[PDB]
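Colleague: Please see the structure below; I have some questions.
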Amino acid sequence: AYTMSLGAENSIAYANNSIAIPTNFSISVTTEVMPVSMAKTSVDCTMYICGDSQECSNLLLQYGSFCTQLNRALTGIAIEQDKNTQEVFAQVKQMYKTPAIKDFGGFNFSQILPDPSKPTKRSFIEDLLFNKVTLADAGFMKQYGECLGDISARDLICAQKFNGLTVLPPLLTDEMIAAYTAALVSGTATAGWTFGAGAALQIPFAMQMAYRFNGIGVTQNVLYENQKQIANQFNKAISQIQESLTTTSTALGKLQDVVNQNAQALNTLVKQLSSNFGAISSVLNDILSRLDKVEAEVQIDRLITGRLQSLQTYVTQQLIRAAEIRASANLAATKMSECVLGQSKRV
Amino acid sequence: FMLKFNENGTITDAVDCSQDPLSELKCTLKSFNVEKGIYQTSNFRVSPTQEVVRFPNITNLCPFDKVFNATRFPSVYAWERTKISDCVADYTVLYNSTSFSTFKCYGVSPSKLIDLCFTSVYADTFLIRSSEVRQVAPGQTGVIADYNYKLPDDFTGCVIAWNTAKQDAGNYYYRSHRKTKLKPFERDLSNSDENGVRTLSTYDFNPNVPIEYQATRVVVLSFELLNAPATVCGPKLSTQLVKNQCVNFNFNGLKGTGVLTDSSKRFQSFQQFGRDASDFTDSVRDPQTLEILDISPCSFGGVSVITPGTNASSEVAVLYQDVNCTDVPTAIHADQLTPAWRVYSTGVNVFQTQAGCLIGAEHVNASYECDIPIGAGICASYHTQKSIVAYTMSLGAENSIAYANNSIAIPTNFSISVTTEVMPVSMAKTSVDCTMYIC
Amino acid sequence: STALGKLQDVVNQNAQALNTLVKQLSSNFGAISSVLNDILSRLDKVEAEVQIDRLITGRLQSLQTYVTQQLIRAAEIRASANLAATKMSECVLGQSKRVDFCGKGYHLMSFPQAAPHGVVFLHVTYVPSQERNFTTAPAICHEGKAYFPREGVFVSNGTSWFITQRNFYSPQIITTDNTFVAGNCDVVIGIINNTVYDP
Amino acid sequence: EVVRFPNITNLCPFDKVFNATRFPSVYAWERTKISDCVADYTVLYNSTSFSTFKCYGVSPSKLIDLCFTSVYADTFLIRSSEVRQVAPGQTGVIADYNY
Ligand SMILES: *[C@@H]1O[C@H](CO)[C@@H](O[C@@H]2O[C@H](CO)[C@@H](O)[C@H](O)[C@H]2NC(C)=O)[C@H](O)[C@H]1NC(C)=O
Ligand SMILES: *[C@@H]1O[C@H](CO)[C@@H](O[C@@H]2O[C@H](CO)[C@@H](O)[C@H](O)[C@H]2NC(C)=O)[C@H](O)[C@H]1NC(C)=O
Ligand SMILES: *[C@@H]1O[C@H](CO)[C@@H](O[C@@H]2O[C@H](CO)[C@@H](O)[C@H](O)[C@H]2NC(C)=O)[C@H](O)[C@H]1NC(C)=O
Ligand SMILES: *[C@@H]1O[C@H](CO)[C@@H](O)[C@H](O)[C@H]1NC(C)=O
Ligand SMILES: *[C@@H]1O[C@H](CO)[C@@H](O)[C@H](O)[C@H]1NC(C)=O
Ligand SMILES: *[C@@H]1O[C@H](CO)[C@@H](O)[C@H](O)[C@H]1NC(C)=O
Ligand SMILES: *[C@@H]1O[C@H](CO)[C@@H](O)[C@H](O)[C@H]1NC(C)=O
Ligand SMILES: *[C@@H]1O[C@H](CO)[C@@H](O)[C@H](O)[C@H]1NC(C)=O
Ligand SMILES: *[C@@H]1O[C@H](CO)[C@@H](O)[C@H](O)[C@H]1NC(C)=O
Ligand SMILES: *[C@@H]1O[C@H](CO)[C@@H](O)[C@H](O)[C@H]1NC(C)=O
Ligand SMILES: *[C@@H]1O[C@H](CO)[C@@H](O)[C@H](O)[C@H]1NC(C)=O
Ligand SMILES: *[C@@H]1O[C@H](CO)[C@@H](O)[C@H](O)[C@H]1NC(C)=O
Ligand SMILES: *[C@@H]1O[C@H](CO)[C@@H](O)[C@H](O)[C@H]1NC(C)=O
Ligand SMILES: *[C@@H]1O[C@H](CO)[C@@H](O)[C@H](O)[C@H]1NC(C)=O
Ligand SMILES: *[C@@H]1O[C@H](CO)[C@@H](O)[C@H](O)[C@H]1NC(C)=O
């Protein structure tokens, strides 16, 4: 046990007549990871609560619109996940095809553009990102026959499907997302910022970087006078991204934990069906087998209200988490416009 | 059915919710008119029409005569326990011969006894005066409950008693005092104390005594309903199996509904049913063949109905989520469906989307802007006659930039643009009088 | 009609939430009746209170649901109101360099207009149009030393080299006023030879 | 378990309350206060069997280890048919017009 270090100890050699001027520079490439969407969860509220039984379903009608109101909430979450994706990507709906030459002024975009030798039209970097996040529960999409196996084939995802819990697929497939990012990097490589304001105007890439140096307040000559250095520093920095993404799993933790949180929530929701909630049994057919309506209904009501309470908890948690994902998607959409479609003075 | 009631309270419209996918949509949305969209739809397609009842073929009738009509019962201090096993509990044979002034059951309804099966039964028997049968219940107190025969709080079973003042004349004993109460189903046969005088009081039973003092026989049946072989069953006859259909079933008194199939499951030698982490009973041992059947939900898998507005058309399309188009007629139990739904099982206008099989929308190779979002790149629209068409959505216009290392495009003109951005700032300031709403 | 859909759906969502809350009073929640006086008329307190408790708990649960949805929706409206307040400061009370913040194109102005439960911004933007291809060079070499554009870019109309501002073609004579000189012209890749006029 | 109870020791007057020479007519039911005594009701097990023993707000099995801040005993004679009317929420000639 120890006290935290707040930071490195440092001092500034202040004097009323002294200044430090940088004599050199480093081109730095930095990775920012942002969540944009979450799993479009869906619930058959009758199948979850009453588990395919008429007696319970006829009791559940006496609770009114609770189920309809929960489904209305979750479909609101689901539609919002597609909105989030189409607000971050799809800001530019000119599908600028990837240029045939991936080197501009010495800057080697080949790792961040698609490669036509591969079967999947991702960039090389995007292939690393799609490998480095894992859908640790095998990621839903359980095929029609797959839940009818031996004992060892039992699976919380089959327990989910049998109890009415499902994940809808996103509207944009990954090939469509990769097509937008390919178009966005292609416009930046060949038309700079202009295609964010209007029609894309081609400009030579070094000449575009020279304007970007002026935006920083480094004189235009300092680019051309060092263009091979600057391009090499850029190329090496991109390679360091590729090396870190191939080696290191923690980089995308902000996305893996969105997967983990939503997987865990669905797992607790199915497991809550094993609770009695003070009924004689957690099992609905066991009550209906063993008790007659005059007193079964008292036991069923304990299950209905407890199960129904467990759904309302889950939907509230999803509404909370969805608001956080929306805020991240709104921020990511702002960074697309301001960092990709332009140059930002915002420190 | 969903029924629309007029202000005069006459029915003016109705939807048969099982009829077709539009009817299921209307019933799912609790509404007779539906806006354009795609909606998750609750299963009204299928309901069980059959019972699959299967019970062990044990045929020996339970020993009601030997247990109830024994020549004499025990003194309550010396109550006797017997195991009842491998028999059919057709208790209706008694209706001809006795009437019980108490028949009271715990954890089981008495009307259910005729179609349950029990993994264990023990009958306890003793004689007490009629006023004391009151005390033979969980949580009771009194000379019987304290010092002669205690039921547990977790008791499941039935207490049965009848007057026998004509039969059970004589002397019978009960413990009036003890230094500590009995534990549940404890017995204490000690007659003499340390010095030799008896610790037991005597019932004097005669038909001449007042009713409250007259002898009643009591039988206490204690039950178990474990995940173990059935030992006593009600008289139910067994039916044939009906696999691959949504049915009601009853295996050893475990009722339910679902789809039965063969299964790969290894059960334990004693095990009668299996449950997943949700306690959903996913398998059962057939008591007739000892084969293990899988139980699937009748409603299993997601279904969604795609519609223009019902103001626009009564045409719909159905998405069978994660189902392959050749499996739809079996994932949906299309043999059990109406003809109007079975149209949406098969035929032309089936299209395998990565979201699932889409049926009833014709696939079109022209891409358009997304109208109704089906998923995984597919959208649908009500499109020119009109029909529901399904297509891959267009991401944007095809374009290319004429890049060269020495070419630049400069704007020669400009447009002043005025753009409208609409932003919500407020919502209605709702308020609730919580007492007026609730009470 | 669709232009204000973002306002109409705030109205619609809040109307629908109140309508479902009144309709929820029609539920029994497993009581013998949804109607409170019907229970109290028909049952004695010893056992009416068991039925009344089922109504109280289910009704109170329905309020807790409604209030939770309102807290969620109010957090969303607050984020929209904070963003609208930021656009008032940055797009109305100034001019914003933030690329897509005050509408598409380069922001000139915007005007706020009141709307029910909302604001409408009329964003005014310059959109460049009718672009034309030009040959261009990073620098001019005049007398062994490299001249760079002071602002804009060097372009030629085929015959002649000019300096123009980048967002509107207005060619100027390349003058020691329009340009700064920095270093010998060997280093600049793509350097070209042209006169620089000296007034 | 730390069990601590007041050290009152006088046994409650079960014989005088229950085995009185006669009970009141139900219209003239009599109330008596019971106080400063130990309610070891098991002394009755030897001598009297009760065809009704029904408790409200307390389980009868818990009577042996509770203490009460007041006790009153109401006593009256009725026909056995009518004892069902001696309960909360009952009706009938007793519940309406006698007790
Ligand atoms: C900034 O520092 C780098 C070294 O980190 C300098 O790069 C070296 O430059 C000399 C002469 O140009 C070469 O001989 C070395 O091989 C270079 N090394 C590397 C790693 O590039 C660079 O010149 C410095 N920049 C400026 C403007 O002086
Ligand atoms: C751009 O970067 C790549 C390195 O990623 C350069 O080298 C090629 O890299 C791929 C793997 O990424 C190999 O399969 C090729 O064989 C490599 N080619 C060579 C010649 O080494 C690529 O050359 C770079 N482009 C430019 C124009 O420098
Ligand atoms: C920009 O384009 C507009 C047309 O879109 C030009 O305006 C036209 O100019 C001619 C001659 O002056 C008129 O006859 C037309 O009526 C004008 N059109 C409109 C809509 O007013 C304008 O001259 C161009 N600007 C520049 C700087 O070239
Ligand atoms: C559905 O089709 C895919 C091939 O497109 C196949 O991999 C999968 O196993 C099929 N599902 C079933 C249940 O046969
Ligand atoms: C209700 O009944 C009255 C009288 O029969 C009739 O005039 C009125 O039109 C009815 N209302 C509706 C909505 O049909
Ligand atoms: C019912 O009792 C009659 C005589 O009282 C007897 O003949 C008959 O066999 C009895 N039936 C059963 C089922 O015990
Ligand atoms: C009990 O058994 C005796 C002897 O067989 C018989 O006479 C009597 O009728 C039986 N009682 C009942 C209720 O069956
Ligand atoms: C009775 O049970 C046995 C064992 O479970 C089985 O072999 C037999 O087929 C069943 N039915 C008949 C009619 O024998
Ligand atoms: C759409 O294009 C595919 C090409 O793979 C073709 O097979 C199919 O017949 C086309 N559909 C129509 C309706 O023309
Ligand atoms: C610029 O040149 C390319 C090829 O010469 C051409 O495709 C493009 O349309 C030109 N742009 C303009 C604005 O004329
Ligand atoms: C280029 O512009 C100059 C204007 O000073 C003009 O004299 C020359 O002819 C132009 N050339 C072409 C090809 O337009
Ligand atoms: C531009 O490209 C041409 C070949 O297309 C080449 O000859 C020339 O040296 C290049 N110049 C620059 C500045 O990239
Ligand atoms: C520019 O001028 C210098 C000196 O006159 C000459 O050496 C060089 O080759 C020229 N460049 C071109 C491209 O003509
Ligand atoms: C009531 O008191 C009388 C007189 O002492 C006694 O004979 C009788 O047995 C008592 N009753 C009971 C039930 O103890
Ligand atoms: C119990 O009854 C006996 C007589 O049967 C009597 O002698 C004894 O005192 C009684 N005990 C109590 C505690 O009343």
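Note that the numbers count up from 1, one per residue, in the order the chain is shown.
Method reported for this entry: electron microscopy, 2.6 Å.
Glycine residues also receive a Cβ, built from the backbone N, Cα and C atoms like all the rest.
For reference, Swiss-Prot lists these features for the protein:
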type	residues	note
MUTAGEN	D:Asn7 to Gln (Swiss-Prot position 331)	Reduced viral infectivity
MUTAGEN	D:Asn19 to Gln (Swiss-Prot position 343)	Reduced viral infectivity
VARIANT	D:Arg22 to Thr (Swiss-Prot position 346)	In strain: Omicron/BQ.1.1, Omicron/XBB.1.5, Omicron/EG.5.1
VARIANT	D:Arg22 to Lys (Swiss-Prot position 346)	In strain: Mu/B.1.621
VARIANT	D:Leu44 to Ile (Swiss-Prot position 368)	In strain: Omicron/XBB.1.5, Omicron/EG.5.1
VARIANT	D:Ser47 to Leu (Swiss-Prot position 371)	In strain: Omicron/BA.1
VARIANT	D:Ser47 to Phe (Swiss-Prot position 371)	In strain: Omicron/BA.2, Omicron/BA.2.12.1, Omicron/BA.2.75, Omicron/BA.4, Omicron/BA.5, Omicron/BQ.1.1, Omicron/XBB.1.5, Omicron/EG.5.1
VARIANT	D:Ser49 to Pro (Swiss-Prot position 373)	In strain: Omicron/BA.1, Omicron/BA.2, Omicron/BA.2.12.1, Omicron/BA.2.75, Omicron/BA.4, Omicron/BA.5, Omicron/BQ.1.1, Omicron/XBB.1.5, Omicron/EG.5.1
VARIANT	D:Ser51 to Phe (Swiss-Prot position 375)	In strain: Omicron/BA.1, Omicron/BA.2, Omicron/BA.2.12.1, Omicron/BA.2.75, Omicron/BA.4, Omicron/BA.5, Omicron/BQ.1.1, Omicron/XBB.1.5, Omicron/EG.5.1
VARIANT	D:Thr52 to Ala (Swiss-Prot position 376)	In strain: Omicron/BA.2, Omicron/BA.2.12.1, Omicron/BA.4, Omicron/BA.5, Omicron/BQ.1.1, Omicron/XBB.1.5, Omicron/EG.5.1
VARIANT	D:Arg84 to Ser (Swiss-Prot position 408)	In strain: Omicron/BA.2, Omicron/BA.2.12.1, Omicron/BA.2.75, Omicron/BA.4, Omicron/BA.5, Omicron/BQ.1.1, Omicron/XBB.1.5, Omicron/EG.5.1
Colleague: Can you tell me how far the Cα of D:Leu44 (variant position) sits from the Cα of D:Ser51 (variant position), in Å?
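Modeller: Distance between the two Cα atoms comes out at 13 Å.
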Colleague: Of all the recorded positions given, namely D:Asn7, D:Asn19, D:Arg22, D:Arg84, which is spatially nearest to D:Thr52 (variant position) at the Cα level?
Modeller: D:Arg84
Colleague: I'd like to confirm something. Which of the recorded positions, D:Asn7, D:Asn19, D:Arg22, D:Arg84, has a Cα closest to the Cα of D:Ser47 (variant position)?
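Modeller: In terms of Cα distance, D:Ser47 (variant position) lies closest to D:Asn19.
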Colleague: Counting other Cβ atoms within 10 Å, pick out the least crowded of the variant positions D:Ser49, D:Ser51.
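Modeller: Each of the variant positions D:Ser49, D:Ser51 was scored by Cβ atoms within 10 Å; lowest is D:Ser51.
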Colleague: Sub-8 Å Cβ contact with chain B: please pick out which of the recorded positions D:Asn7, D:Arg22, D:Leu44, D:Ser49, D:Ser51 have it.
Modeller: D:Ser49, D:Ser51
Colleague: Ranking the recorded positions D:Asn7, D:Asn19, D:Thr52 by other Cβ atoms within 10 Å, which is at the bottom?
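Modeller: So among D:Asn7, D:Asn19, D:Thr52, the recorded positions given, the one with the fewest Cβ atoms within 10 Å is D:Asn7.
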Colleague: In angstrom units, rounded to an integer, how far apart are the Cα atoms of D:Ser51 (variant position) and D:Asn19 (mutagenesis position)?
Modeller: 16
Colleague: Minimum Cβ neighbour count within 10 Å among the variant positions D:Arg22, D:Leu44, D:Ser47: which residue?
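Modeller: Selected from the variant positions D:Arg22, D:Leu44, D:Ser47 on minimum Cβ neighbours within 10 Å: D:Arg22.
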Colleague: Tell me the Cα distance separating D:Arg22 (variant position) from D:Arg84 (variant position), rounded to the nearest angstrom.
Modeller: 21
Colleague: Among all protein chains shown, how many Cβ atoms are found within 10 Å of the Cβ of D:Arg84 (variant position), not counting that one?
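Modeller: Other Cβ atoms found within 10 Å: 13.
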Colleague: Cα distance, D:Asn7 (mutagenesis position) to D:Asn19 (mutagenesis position), nearest Å?
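Modeller: Given the Cα positions, D:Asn19 (mutagenesis position) is 27 Å from D:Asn7 (mutagenesis position).
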Colleague: I'm trying to understand the geometry here, so how far is the Cα atom of D:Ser49 (variant position) from the Cα atom of D:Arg22 (variant position), in Å to the nearest whole number?
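Modeller: That separation, Cα to Cα, works out to 18 Å.
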